[PDB]
Amino acid sequence: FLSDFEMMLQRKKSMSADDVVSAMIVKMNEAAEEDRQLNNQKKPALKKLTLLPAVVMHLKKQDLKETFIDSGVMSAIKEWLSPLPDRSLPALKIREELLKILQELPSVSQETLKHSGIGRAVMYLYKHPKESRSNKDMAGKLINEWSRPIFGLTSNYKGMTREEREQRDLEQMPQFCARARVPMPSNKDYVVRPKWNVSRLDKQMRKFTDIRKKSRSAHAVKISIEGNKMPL
Amino acid sequence: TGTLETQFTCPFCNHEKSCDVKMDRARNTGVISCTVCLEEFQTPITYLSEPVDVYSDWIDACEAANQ
Amino acid sequence: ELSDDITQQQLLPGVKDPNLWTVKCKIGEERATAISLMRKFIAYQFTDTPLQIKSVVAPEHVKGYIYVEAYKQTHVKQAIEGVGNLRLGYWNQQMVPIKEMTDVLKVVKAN
Amino acid sequence: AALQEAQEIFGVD
């Protein structure tokens, strides 16, 4: 039989998906198609905008971003960013959140952009005249961010190796007073990288510290003297 | 007058406050590394040695090597 | 016929390009400074300490600074050393991040 | 080949 102590300990100890991602993408396609039908009926296309919170709250899950990208999220986002039958842009919220998500979804490979058409779908919004300036800036930076890899460029300055900088620095090398005067830092351009210039007491002190601790007039429950850190 | 500096501008990539000093008081050696370009230098220290002394040894080695 | 913007994405700046650094100039003397900084560059280019700077941008929409492009920040400085209207931006120049460089040569619509 | 890649990825008529 279990002891009440072990029941308590086990009870407290007891406190410590690709299929649902696929189903989410299916629901995103259903929502965008229903909004196409509603737009043809000249009704408000609420389905995408009604699902948006649930979708955004899941695309942010760091542990699933690979699953999301590999499951065809880029295709669904392209469908949501695409203009409707009357060539109107999607709800402002959809553009704002999906563009922000795409910035936070950097693992996207070139083949993924080319196959999903998400690049076309964002370049479209970047060119589009009815797009707001903030969305145009997001689309612009997305287009730069996604095109740099095509040209092998990169924007992470911490990404260039040490030897690359040392080599580049060699590639770029050219051919009275009455009081103390504060000297100013050397402006010299350093090219060349310099070669490097290369207990019995604490046991007794710990023992004495332990004796000091042992001598204290401590109490089992720390009484709040002035009401600070009062429990519950 | 004021408080002594503890973060420095990498004398190579000039990125500000990018270099930090690790002081191995046990092996008597200070290690400085640029958290941007990853450049490093190591110099013998003493108990009097402060981060500003390591950084200076780096600057003195650079100023001597770039001649 | 390749579109103009697509042929443009190719030119973007990378980590390997000379960084564009902000400096600080006396307002309305940014153009007079940048040009005088050309005369400084020309005067030093043949001596033993030529200026290590590549370009100085003084946009019309901005009012307060010229930007010096140089591989290493300290190159910007040796150029601006002793230059008067730029004496204010001598102690510090902020690197405009690689993603906020194309929007320095941005012009919105002289006329 | 590289601009054609960018053209196919961002080409919008």
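Heads up, chain C uses Swiss-Prot numbers, so what you see runs 160-268, 271-272.
This deposition comes from electron microscopy, 4.0 Å.
Using N, Cα and C of the backbone, Cβ positions are placed for all residues, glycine too.
In this structure, C:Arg246 (mutagenesis position) is part of a helix by DSSP. Counting Cβ atoms from all protein chains shown, C:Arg246 (mutagenesis position) has 14 others lying within 10 Å of its own Cβ. For the published mutagenesis C:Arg246 to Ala, Swiss-Prot gives the following note: Reduces the affinity for Pol II elongation complex; when associated with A-247, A-249, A-250 and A-251.
The annotation that Swiss-Prot gives for the mutagenesis experiment C:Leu247 to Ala reads: Reduces the affinity for Pol II elongation complex; when associated with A-246, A-249, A-250 and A-251. Cβ contacts within 10 Å of C:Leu247 (mutagenesis position), excluding its own Cβ and spanning all protein chains shown: 14.
The mutagenesis experiment C:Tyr249 to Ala is recorded by Swiss-Prot, whose note states: Reduces the affinity for Pol II elongation complex; when associated with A-246, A-247, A-250 and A-251.
For the mutagenesis result C:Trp250 to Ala, the note given in Swiss-Prot is Reduces the affinity for Pol II elongation complex; when associated with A-246, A-247, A-249 and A-251. Using a 10 Å Cβ-Cβ cutoff, C:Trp250 (mutagenesis position) registers 8 neighbours.
Non-local contacts of C:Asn251 (mutagenesis position) by the CB criterion (under 8 A, 6+ apart in sequence, same chain) are absent. Annotation note: C:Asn251 (mutagenesis position) sits in a coil segment as assigned by DSSP. C:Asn251 to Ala appears in Swiss-Prot as a published mutagenesis result, with the remark: Reduces the affinity for Pol II elongation complex; when associated with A-246, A-247, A-249 and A-250.
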